[PDB]
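A short worksheet on the structure shown next.
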Amino acid sequence: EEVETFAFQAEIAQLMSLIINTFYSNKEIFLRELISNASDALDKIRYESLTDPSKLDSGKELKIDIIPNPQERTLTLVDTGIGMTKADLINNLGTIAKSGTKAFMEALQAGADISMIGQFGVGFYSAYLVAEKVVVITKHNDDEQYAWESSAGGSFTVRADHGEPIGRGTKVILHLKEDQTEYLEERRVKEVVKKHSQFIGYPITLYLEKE
Ligand SMILES: Nc1nc2sc(CNC3CCN(C[C@@](O)(Cn4cncn4)c4ccc(F)cc4F)CC3)cc2n(-c2ccc3c(c2)N(c2ccccc2)CCO3)c1=O
Ligand SMILES: [Cl-]
Ligand SMILES: [Cl-]
């Protein structure tokens, strides 16, 4: 329905710019970071479901799917985790992300590298190592389905999403940069998952292209 546009916190915009502009070849770390976030979301619904089993009425299966689409030049990471509320998307996550962004930037000035971003809690933004645009479809039990989108440049949008219901969880859609299409290829995604995400406690299914 109505699209609302918001500015990132200045610190978050600055982090995104650093991610986009810094020469840094080891871009594959984005996948570990997004998988980690998906795992954390799954952990949360699992834990909440032990005191309120009805929280799984929106979907019992706790899983991560990684879906390449070469025709659309997208890599999608779908989880059936807890999902994000409207307040999470617009304000609350970025509020928390300020402190870790500051710590990370400081660590970079003192000699850390970009692969340490997850040690600071702000690994989502590493998506911009490979994506020109990120679309996030999300649904929490206590809210409606939303679509968040950002092509960086200091702004993001949020709108009620009337597309296909996802039930519960989050779908991170990476619109890949032209030179980052290796991350649509079978061997490559498998190699990266095996290297950095081997012990995640939820089934990770790596889909193949149909063509
Ligand atoms: N696949 C996912 N499923 C989920 S479902 C959910 C709610 N569930 C909560 C999530 C955070 N959990 C951890 C934590 O509270 C830890 N913490 C507390 N104090 C300091 N750190 C936290 C909060 C803010 C934050 F930036 C990182 C964090 F790790 C608590 C449960 C968040 C979430 N995320 C996620 C994780 C991360 C993020 C963002 C999103 N951000 C984002 C925002 C808008 C649009 C796109 C992405 C930006 C910052 O990063 C997923 O990708
Ligand atoms: Cl923000
Ligand atoms: Cl819930």
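Just so it is clear, chain A uses Swiss-Prot numbers, and the residues here are 10-220, in order.
Placed from the backbone N, Cα and C atoms, the Cβ positions cover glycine too.
Close to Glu42 (mutagenesis position) in the fold, though at least 6 residues off in sequence, lie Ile126, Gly127, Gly132, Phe133, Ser135, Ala136, each with a CB less than 8 Å from its CB. In the three-state DSSP reading, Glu42 (mutagenesis position) counts as helix. Swiss-Prot lists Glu42 to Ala among its mutagenesis entries, and the accompanying note reads: Strong ATP-binding. Strong interaction with HSF1, HIF1A, ERBB2, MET, KEAP1 and RHOBTB2.
In the three-state DSSP assignment, the secondary structure recorded for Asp88 (mutagenesis position) is strand. Counting only residues at least six positions away in the same chain, the Cβ atoms of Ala47, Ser48, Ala50, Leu51, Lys72, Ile73, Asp74, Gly178, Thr179, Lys180, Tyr211 sit under 8 Å from the Cβ of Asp88 (mutagenesis position). Swiss-Prot lists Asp88 to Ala among its mutagenesis entries, and the accompanying note reads: Impaired ATP-binding. Strong interaction with HIF1A, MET, KEAP1 and RHOBTB2. Loss of interaction with HSF1 and ERBB2.
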